[PDB]
Amino acid sequence: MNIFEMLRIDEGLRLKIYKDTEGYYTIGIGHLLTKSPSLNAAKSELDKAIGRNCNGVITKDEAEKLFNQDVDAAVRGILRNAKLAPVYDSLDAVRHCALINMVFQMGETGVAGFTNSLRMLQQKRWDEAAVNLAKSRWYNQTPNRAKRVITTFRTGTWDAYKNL
Ligand SMILES: [Cl-]
């Protein structure tokens, strides 16, 4: 198990423009295109991201390429983020994945807002952090995914992703 398989399970794979859980135009493996309600704006963003006239549809190779770029960016983002880097650096390799997962889904800014949870993770107070992370819009809106990520932070193992 690794970050790519983890996110592939949480985000799925779709080759045509779709709306994510919040209603935003997305494609591939959770690649957000735009928050604008315009499917045209979305189609424009897609072509620009892929470098060709896609008309709203891409190939698996293209999907995997975007996914790779996105994970890469997420990690680099964490590493240059003042509030996130120290936490990331304090964690083991499995837990690094749970943090990347959150950033991939909500963005740096979103994650940087979990101040108290972050301090608890830094202090390695696993159960306390898990309870705190659950007190959030994130948990209430996407509970199954949040439960998987939280369990990952709590246990430091891939159990929540086993049998999926
Ligand atoms: Cl969910």
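The deposited model was determined using X-ray crystallography, 1.7 Å.
Cβ atoms are placed via backbone N, Cα and C, with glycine included.
According to DSSP, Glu11 (mutagenesis position) is assigned to a helical segment. Listed in sequence order, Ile29, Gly30, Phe104 are the same-chain residues six or more apart from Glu11 (mutagenesis position) with CB atoms under 8 A from its CB. Sequence annotations record features per position, and here Swiss-Prot assigns active site, proton donor/acceptor to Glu11 (among others).
Reduced to three states, the DSSP call for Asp20 (active site, proton donor/acceptor) is coil. Per Swiss-Prot, the feature active site, proton donor/acceptor maps to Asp20 (among others); the stated evidence is experimental evidence.
Residues or ranges marked as substrate binding site in Swiss-Prot: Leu32, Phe104, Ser117, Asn132. In the structure as shown, the Cβ atom of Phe104 (substrate binding site) sits within 10 Å of 25 other Cβ atoms. Under the three-state DSSP scheme, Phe104 (substrate binding site) falls in the helix class.
What Swiss-Prot says about the mutagenesis result for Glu11 to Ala, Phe, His, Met or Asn is this: Complete loss of enzymatic activity.
Here the residue is the original one, while Swiss-Prot reports the published mutagenesis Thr26 to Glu with the comment Complete loss of activity at neutral pH; covalently bound substrate. The Cβ of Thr26 (mutagenesis position) has 20 other Cβ atoms within 10 Å, all protein chains considered. Annotation note: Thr26 (mutagenesis position) sits in a strand segment as assigned by DSSP.
Quoting Swiss-Prot on the mutagenesis of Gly30 to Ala: Almost complete loss of enzymatic activity.
Same-chain residues at least 6 positions away in sequence with a Cβ under 8 Å from that of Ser117 (mutagenesis position) are, in sequence order, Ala129, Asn132, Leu133. While the structure shown retains the original residue, Swiss-Prot records the mutagenesis experiment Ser117 to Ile with this note: 500-fold decrease in enzymatic activity.
For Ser117 to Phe, Swiss-Prot lists a mutagenesis experiment annotated as follows: 10-fold decrease in enzymatic activity. Secondary structure from DSSP puts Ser117 (mutagenesis position) in a helix.
Quoted from Swiss-Prot, the note on mutagenesis experiment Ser117 to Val is: 50-fold decrease in enzymatic activity.
Secondary structure at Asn132 (mutagenesis position), taken from DSSP and collapsed to helix, strand or coil, is helix. Quoted from Swiss-Prot, the note on mutagenesis experiment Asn132 to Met or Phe is: 2-fold decrease in enzymatic activity.
Summarising the environment of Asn132 (mutagenesis position), the number of other Cβ atoms within 10 Å of its Cβ, over all protein chains shown, is 19. While the structure shown retains the original residue, Swiss-Prot records the mutagenesis experiment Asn132 to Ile with this note: 5-fold decrease in enzymatic activity.
Looking at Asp20 (active site, proton donor/acceptor) and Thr26 (mutagenesis position), their Cα atoms lie 6 Å from each other. Between the CA atoms of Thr26 (mutagenesis position) and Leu32 (substrate binding site) there is a gap of 4 Å.
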